[PDB]
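*Asks:* Here's a structure for you.
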Amino acid sequence: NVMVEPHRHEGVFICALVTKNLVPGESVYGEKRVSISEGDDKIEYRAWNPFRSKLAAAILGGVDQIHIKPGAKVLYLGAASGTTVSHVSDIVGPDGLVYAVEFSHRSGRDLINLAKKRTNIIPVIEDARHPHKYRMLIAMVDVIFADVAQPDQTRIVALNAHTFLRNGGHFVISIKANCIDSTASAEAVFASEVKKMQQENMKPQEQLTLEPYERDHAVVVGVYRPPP
Ligand SMILES: Cc1cn2cc(C(F)(F)F)cc2c(=O)[nH]1
């Protein structure tokens, strides 16, 4: 009787959506934990709330790729207090790495406390608009995840990609249309942001919206193909 099944995405499971807890016995944001013991074996999973995590919403909504997988090196822009980062940390595991970039010092304290238990998280308490200031800390990454909310933030993501993202690496970008231009339609916003990505050789491969978890919110996944 398999109680928790591997999901199509490596490192993700269905029980609904859960990740394997990198720190058994501890929750990050009050989420339920499910520990399964058989003999001397024991594995714990943490529930992943699509109402607080746009990545979980996107997975439940059927995104084809997330590019966050065991061993991956991830640059996470807008890490906040670490809710989604904690699950990314679970997925990439001890051989992966998550750079958790966050501008707020208050949020940063939560990220620092989270990363005390998780070796694979590096809090970077800096303004992502100016990646030259922390470039010496960031090893080249496989995937960038970003929470974009202003009409200048796709460009911020791109500037980080140009500095940190490997050729042929990937990006996963959440777009809150209301925050980019509340006077535009969600479709005008999403089309405009996709255009900004393409201008920076960030080539979308898929996109989806996040109902019923969020209103007028899209996740765009794609591939970075800079010129020589
Ligand atoms: C909550 C939050 C979101 N965010 C998004 C960006 C980027 F501009 F890189 F997209 C940076 C941040 C950040 O420091 N905090």
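Chain A uses Swiss-Prot numbers throughout; the residues present, in order, are 85-99, 105-317.
Header lists the method as X-ray crystallography, 1.8 Å.
Cβ atoms are placed via backbone N, Cα and C, with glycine included.
Quick paste of what Swiss-Prot says about this protein:
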- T172, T173, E191, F192, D216, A217, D236, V237, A238, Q239: S-adenosyl-L-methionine binding site (BINDING)
- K121 to Q: Mimics acetylation; impaired ability to methylate histone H2A; when associated with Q-102 and 205-Q-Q-206 (MUTAGEN)
- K121 to R: Decreased acetylation; restores ability to methylate histone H2A; when associated with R-102 and 205-R-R-206 (MUTAGEN)
*Asks:* So which of the recorded positions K121, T172, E191, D216, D236 sit close to ligand 1, that is, with a CB under 6 Å from an atom of it?
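*Replies:* The qualifying recorded positions are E191, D236.
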*Asks:* To the nearest Å, how long is the straight line joining the Cα atoms of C99 and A105 across 5 unmodelled residues?
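*Replies:* In this entry the gap's Cα endpoints measure 5 Å apart.
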*Asks:* What's the CA to CA span in angstrom from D236 (S-adenosyl-L-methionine binding site) over to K121 (mutagenesis position)?
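*Replies:* Their Cα atoms are separated by 25 Å.
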*Asks:* Could you check what DSSP calls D236 (S-adenosyl-L-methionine binding site) once collapsed to helix, strand or coil?
*Replies:* strand
*Asks:* Highest Cβ count within 10 Å among the binding-site residues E191, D216, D236: which residue is it?
*Replies:* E191
*Asks:* When the number of other CB atoms within 10 A of each residue's CB is tallied over all shown chains, which of the recorded positions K121, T172, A238 has the maximum?
*Replies:* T172
